[PDB]
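Here it is, the structure, as structure tokens.
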Amino acid sequence: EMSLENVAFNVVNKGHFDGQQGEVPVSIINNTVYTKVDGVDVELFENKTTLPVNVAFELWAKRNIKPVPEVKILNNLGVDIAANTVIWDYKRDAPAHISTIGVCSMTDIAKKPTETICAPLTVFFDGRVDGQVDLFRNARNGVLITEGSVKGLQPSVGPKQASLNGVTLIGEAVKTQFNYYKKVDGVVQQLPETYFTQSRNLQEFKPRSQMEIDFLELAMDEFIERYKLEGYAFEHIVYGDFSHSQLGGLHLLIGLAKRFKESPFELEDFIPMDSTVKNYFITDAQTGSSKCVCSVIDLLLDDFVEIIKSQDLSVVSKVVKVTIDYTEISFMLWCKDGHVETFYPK
Amino acid sequence: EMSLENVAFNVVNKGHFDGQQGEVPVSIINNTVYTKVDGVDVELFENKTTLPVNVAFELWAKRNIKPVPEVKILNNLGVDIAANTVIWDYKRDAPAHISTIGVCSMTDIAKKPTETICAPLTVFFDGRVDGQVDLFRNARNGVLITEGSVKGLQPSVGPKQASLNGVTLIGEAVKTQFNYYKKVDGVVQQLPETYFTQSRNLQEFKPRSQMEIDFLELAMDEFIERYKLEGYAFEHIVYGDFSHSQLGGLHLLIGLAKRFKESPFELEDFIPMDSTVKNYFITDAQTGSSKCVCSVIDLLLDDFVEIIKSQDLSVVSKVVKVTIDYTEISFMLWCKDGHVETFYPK
Amino acid sequence: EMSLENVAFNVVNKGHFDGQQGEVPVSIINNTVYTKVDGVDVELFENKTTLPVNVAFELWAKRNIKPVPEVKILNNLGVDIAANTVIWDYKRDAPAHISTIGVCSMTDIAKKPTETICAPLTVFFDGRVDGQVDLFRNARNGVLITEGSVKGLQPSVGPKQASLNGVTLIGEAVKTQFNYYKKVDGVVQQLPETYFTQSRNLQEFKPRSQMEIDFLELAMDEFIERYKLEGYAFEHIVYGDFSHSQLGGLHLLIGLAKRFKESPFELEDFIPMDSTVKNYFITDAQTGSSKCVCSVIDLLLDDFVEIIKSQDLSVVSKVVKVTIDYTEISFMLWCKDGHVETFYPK
Amino acid sequence: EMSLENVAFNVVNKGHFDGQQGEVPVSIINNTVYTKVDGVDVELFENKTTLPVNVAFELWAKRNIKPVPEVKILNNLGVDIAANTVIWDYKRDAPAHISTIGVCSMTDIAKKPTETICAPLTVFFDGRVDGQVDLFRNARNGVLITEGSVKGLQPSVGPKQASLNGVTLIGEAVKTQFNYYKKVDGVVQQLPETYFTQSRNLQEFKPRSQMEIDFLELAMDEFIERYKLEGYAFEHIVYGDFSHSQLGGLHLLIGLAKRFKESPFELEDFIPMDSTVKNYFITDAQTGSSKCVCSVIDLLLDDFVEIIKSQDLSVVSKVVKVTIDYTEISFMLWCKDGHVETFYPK
Amino acid sequence: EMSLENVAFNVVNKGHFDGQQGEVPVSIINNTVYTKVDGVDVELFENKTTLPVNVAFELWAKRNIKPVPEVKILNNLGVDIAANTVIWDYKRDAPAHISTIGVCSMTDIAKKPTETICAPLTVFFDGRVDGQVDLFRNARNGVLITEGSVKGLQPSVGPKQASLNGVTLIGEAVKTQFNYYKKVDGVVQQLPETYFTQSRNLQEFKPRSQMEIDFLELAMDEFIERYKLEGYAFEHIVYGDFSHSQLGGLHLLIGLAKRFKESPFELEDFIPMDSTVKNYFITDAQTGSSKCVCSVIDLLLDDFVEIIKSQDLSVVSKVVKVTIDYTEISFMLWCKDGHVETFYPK
């Protein structure tokens, strides 16, 4: 039975849709789902999507509550749709994908990923659900994730972290490290060697390397000297310049974290979704230095210095392609006389 | 199974809720219920009530599609709630009653009318549904309707017409004449002898007596002379005066019908519900004569002349109580020297 | 006391705001004002305006229920605001003017028209309300209407018809013919001699002259011959051509009425407001002849033939200015060899 | 005068409805009440309830701003309605009860609690308002709270804390400790001896006993040894297990507080209302350990250990009834060989 | 090109409206503007204003992103409208002014401030935009701000802080100190000598003087003794009294900050806009002491003590006018025998 009342029953008694039988009273008002508990209406769900409220409620109740790849990783892999599950985008507070396969009658384009309509679409397959590995094998286009090895397919190790109920974490009691496989037009693709962003947060930033600890603790000159980073414009690219009315650099999240612990500032996420590179409207509350569009990428500082030391500085201006999160990120690089002047993502 | 999808399935395949099993895709947008037919959304229901859209949709799907007493009759009998059915008010486009008994989880105050909560409420019982006569017998307060005789209870013959799917009609293939019984505080009440309104419409007005035919066909003086109605101000009470900027009389629907066939006018029903007496904002398009509040009652012309000839005209001003539609309607009467000056309902 | 509950009380007991004391329960849902009558919510008002629902409800309750100039006349006179009344636009189902003077706290720009803010605005004054003639005398900009003569001011006779509760009518029991006065920058203007549109309707079109009766009754050639209208393209300008996929002519409402009685067609009023000239998307249901933009003006046929016979036909193409409804309407005229080819308003 | 404008005036000039005279401009948009201050609209109220926006605004303005019993206590006492006041549920952001008595015309079922309709309902009476003690005496069903002794009635001492403007606090300048009395069917009931929850918060958790201080400061083994809690599964029931993908225990708020100070986690309150026992969707951000439904009760640690030491551990599995917050809470208890295996509320 | 799609393009690619060419897909749902990024809808804007969603979106995109005077300063100067810019009120999340000049077609009253309609309005002119100084010179009513000196006009130095993207700050990399000029009826006014509020926040309160540091660090008696503040009721006016159920004093934000660092409390801003004096519904969480209306002004403590020491205490009760933020604030002062009893703003 697929019903709004049954979905609300599952949400009330299980926190999510568990497939139980039963129904509860449901009232739908402007864009909100309420249920009656002890004679009063209690809000169950508030629709922040562009879908109808009941459709969005059902998709949210049937979201995957296991660790899943972050939405940015799936986007960079060209995933169009998930097989028999809902990936919830907690940054957008909406389903990650427009259509579903065997989830909701109002959004399903098919009941199984084997149907003809799904063949041109890149379908996401979870190897932790039984049978989906074979579905990926028979799939024309798809991306498979597994927690272990798959016979006949060369794995690609993904990021250490994954999303669990909207919380990005590196699993200890649960496994968040996935092997990734991709098939295009029926043939397996070799996923390129890639860096991965750390998916950290400005407020609760925590270093993940000795170099990051030194960056957060040592002064600018002290840290630059210790890791012999002279000539790579670290004072501008990473630390950030606040002397002018226009903010300079601050293109890595670790620099923003250091400044934020030094002094608060305002970040305006004018495109609130998940991406490898984020653009912010930053206003430095201390000096008044601002930048309408600042590009920030949360690479590990070791990975960033390794990337920036692998580029010859004999070109005055160029665009460098770095494979991060399974996608090619374009960094604009300006150099002067063998030393970096600017290096920022787009 | 009580579900929005099942209710929509019944509406799609049966026109109303028939209790069938099955479900259809449902989308709920601003205040409208849509279903997907051949890949496109088709509007099933538009909520014009103050209830939540899904609740109103379910109550509308479970409305009584048999001939039922008009809403005004039930209101005048003090009915608060119906037993195991929904009376739909088609003039208000809403349920006739706030709560239900065994219909909708969001509106039910009880599952059966025998519960303690229903005892102080006047419950409507339909004798055409099996077992409800005994429920009325055991009921503390209630109004029962039957199509035949009930042993041990003296019947009260109601109006000839009843409402079927919002259409007021005197039944030929179906029975619309009901016997009415009432119990207050556990004791049967004797319903008073009463007149009944005809529930006719201005545009499709059709006479129901020879006197009404004469009124619609004969001129004012000719008709007044034929039925010796001199001295009862029929030229003002019924025919209506349009010589002044303020409209005069026109307090019976038959007079409005005669004028409307003579010349169109505007009626504004500023309280759009069902009542024995209706108040209108009338604008005569021909002369510009208007009245902000005009009281109209649709009595049979024979009944109205019988009522007006039963009142002595020796009182300059008084209020007369006439039992119409099982309720006491107050007519303001002004007389001068033994002849009527004004006689209008309130 | 200015209150939503008091306004609803006045609407319930008087049909409009009469200034009575009292209050009724009010519920405001999505864009609708309901009141509770006998325990059920009855819709009082539905907001079709861009104003807040309560503001629009109060403005609608305080609308002028006397005969007032049609909205198009007030627009052509440059009226910006009314003094101490609300002109309701029944075609738009909205107030005729954005602001008020002494009506609603949420829309008032002033409490009296004598305040400084009202001086640059053209204020509408009604001579039927006591004291407003003197307010017009002291007004810097304004338009005054009276039912009689005003000492020291030369009157301008307006149209015979006026709007009463949204119904356009020529008054018999009430006076709808107004004298118009205008003051700009503190000096009285002489309103030009003007024609007036008839404000008639397609469905209930009724001729108002012997020439119009002949047009509706006589055939095209018979009528053209009778009134010696040869050479003025009446077969195209007025009667309308349906032989091609693009509709021809039909620029006067009387021609549309004749065709409509001959055969129905679709009129799409894509700018649903009141104007001297209306543009329609017309689809002839009989032949399929259509025109995306057809300009229609409802002049009296005698006035139209008088206008068209007063223009020399020696110019191949020109624009003619005709003062209609106190505004200059531009007619595009094309002639060939002394006879009219096309003559349509804009 | 009961008016939306007067209610808004009181909110603007007093923060709540104080009964003052006056009115301010009010605009109602989608579900929000705005007022005009210095020519711009300022939001006064946003409707998060299922009531109409104006009704909810009036009920919110007339909420009780004195210390009142928490909503969970009133629910456990079977309170259906308050006498002449509004209890606001700040967790639901809505009135605690559907109907009122002498508050709002749109929600009142009666004007005084002495009316017949209120007799079957359990009415809440406040002894701090003059005359309500006698109303409780004459009441058939009701719950009375007082700050002092009541002659002829044996008091029941309630919790130390009460809610003041949505803030749970133990009063110092104000009295938050109430004596509770209950009458059912006209006869006074003896409220059972009960424990009370502490109504504390995870983020601002503060210990209220030496045992709680030891729990928050001492390690798990150290604290268990100090209070000889061996054999009662405190390492699982209270501290919480994070070694598996499914979270274990953590059924008391003090354990959640200790973990939260140790490391942050996500709590999803999928039924956001006030209850003695709360169910959460908990995701441990450190280990990834999660539980869809975790039952949490905020008892004082001394009370919890007293309860758990009063149960014989000779039953492998049973349900224990503990009277907390004037209601019987069911704890599922599993024991093995005289020592607790699991003990969690429902 | 002025278009919703172009405005959304500028917001997506620049964070604000920069005047670039291009368009992006836009979807408008209930009160929200979404755009499609990588096939999914991403919320760009949520309308919290009383304007139409697209109008509010365009006004928000064209807001001034340079340091601007705080909204309270502009209100106190009588500013009605800005010349060719949008001042965004971040506290109200709405435009600071109802109309615009050359910004949005739906809100413009003029395209340039030189038009006749703008003459009676006080127009805000920014001297950092080229040509606006001359516009102020030719303006009849206006307020001009400059970063430097203006020939022929005596400057008035404003507050040190200004608003940048909603963040109040004293600029270091950018200039936030403005000279203010005012013209009324075409003649330059001499702005009075004034104090300025500090626009600080309760949570992130930071002292700005040695006296404020002493107040936050020293005890009440110690601080009062150090600055010889005996006899001015500092223990009540500034520190706040929590011994009674009604909160006492606490009329300066520094006292609230000291208490908040001592113990949290609830502030309810029932009129959430920007003013020199703010009214709060304060509930002290520690003692339960509350006050429905508490007036708070964020003056520098040095300025407040200078003001309070400049008033003779020989009057039992009076109203004192202090020019703060270019407006006269009325302080109610009660004294007893030459010492202050109460001194609070209104």
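Each residue's number is its place along the chain shown, starting with 1.
Quick check of the header: electron microscopy, 2.5 Å.
Using N, Cα and C of the backbone, Cβ positions are placed for all residues, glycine too.
Look at Swiss-Prot and you will find A:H236 tagged as active site, proton donor, backed by experimental evidence. As annotated by Swiss-Prot, active site, proton acceptor applies to A:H251, with the evidence given as experimental evidence. Annotation comment: Swiss-Prot describes A:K291 as active site, for uridylate-specific endoribonuclease nsp15 activity, evidence class experimental evidence. As annotated by Swiss-Prot, uracil binding site applies to A:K291, A:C292, A:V293, A:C294, A:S295, A:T342, A:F343, A:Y344, A:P345, A:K346, with the evidence given as experimental evidence. One mutagenesis experiment catalogued in Swiss-Prot, A:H236 to A (Swiss-Prot position 6686), is accompanied by this note: Complete loss of NSP15 endonuclease activity. Listed in Swiss-Prot as a mutagenesis experiment, A:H251 to A (Swiss-Prot position 6701) is described as follows: Complete loss of NSP15 endonuclease activity. For the natural variant A:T114 to I (Swiss-Prot position 6564), the note given by Swiss-Prot reads: In strain: Omicron/BA.2, Omicron/BA.2.12.1, Omicron/BA.2.75, Omicron/BA.4, Omicron/BA.5, Omicron/BQ.1.1, Omicron/XBB.1.5, Omicron/EG.5.1. Listed in Swiss-Prot is the natural variant A:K261 to R (Swiss-Prot position 6711), annotated as follows: In strain: Kappa/B.1.617.1.
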Can you name the recorded positions among A:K291, A:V293, A:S295, A:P345 whose CA is within 10 A of the CA of A:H236 (mutagenesis position)?
none
Roughly how many Å lie between the Cα atoms of A:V293 (uracil binding site) and A:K261 (variant position), rounded to a whole value?
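Counting only the Cα atoms, the answer is 22 Å.
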Looking at the recorded positions A:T114, A:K261, A:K291, A:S295, which ones sit with their CA no more than 10 Å from the CA of A:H251 (mutagenesis position)?
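For A:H251 (mutagenesis position), the recorded positions whose Cα atoms are within 10 Å come to A:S295.
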Rounded to a whole angstrom, what is the largest C-alpha distance between any two of the residues A:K291, A:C292, A:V293, A:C294, A:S295, A:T342, A:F343, A:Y344, A:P345, A:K346 that the record assigns to uracil?
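Farthest Cα pair among residues binding uracil: 18 Å.
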Provide the number of Cβ atoms within 10 Å of the Cβ of A:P345 (uracil binding site), excluding the reference atom itself.
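Excluding its own Cβ, A:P345 (uracil binding site) sees 20 Cβ atoms within 10 Å.
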Just how many other Cβ atoms lie inside 10 Å of the Cβ on A:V293 (uracil binding site)?
15
Whole-number answer please: how many Å between the C-alpha atoms of A:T114 (variant position) and A:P345 (uracil binding site)?
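One finds 39 Å between the Cα atoms of these residues.
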Would you kindly give the Cα-Cα distance separating A:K291 (active site, for uridylate-specific endoribonuclease nsp15 activity) and A:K261 (variant position), rounded to the nearest Å?
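About 19 Å separates the two Cα atoms.
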Can you tell me how far the Cα of A:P345 (uracil binding site) sits from the Cα of A:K291 (active site, for uridylate-specific endoribonuclease nsp15 activity), in Å?
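For A:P345 (uracil binding site) versus A:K291 (active site, for uridylate-specific endoribonuclease nsp15 activity), the Cα atoms are 15 Å apart.
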When neighbour density is defined as the number of other C-beta atoms within 10 angstroms of a residue's C-beta, which of the recorded positions A:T114, A:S295 has the lowest density?
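Among the recorded positions A:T114, A:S295, the lowest count of other Cβ atoms within 10 Å belongs to A:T114.
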Quick one: of A:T114, A:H251, A:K261, A:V293, which recorded positions have a CB closer than 8 A to some CB in chain E?
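Listed recorded positions meeting the cut-off: A:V293.
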What is the interatomic distance between the Cα atoms of A:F343 (uracil binding site) and the residue listed as 'active site, for uridylate-specific endoribonuclease nsp15 activity', given in whole Å?
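So the Cα of the residue listed as 'active site, for uridylate-specific endoribonuclease nsp15 activity' lies 16 Å away from that of A:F343 (uracil binding site).
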Minimum Cβ neighbour count within 10 Å among the recorded positions A:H236, A:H251, A:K261, A:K291: which residue?
A:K261
Relative to the Cβ position of A:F343 (uracil binding site), how many further Cβ atoms are located within 10 Å?
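Taking all protein chains shown, A:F343 (uracil binding site) has 24 Cβ neighbours within 10 Å.
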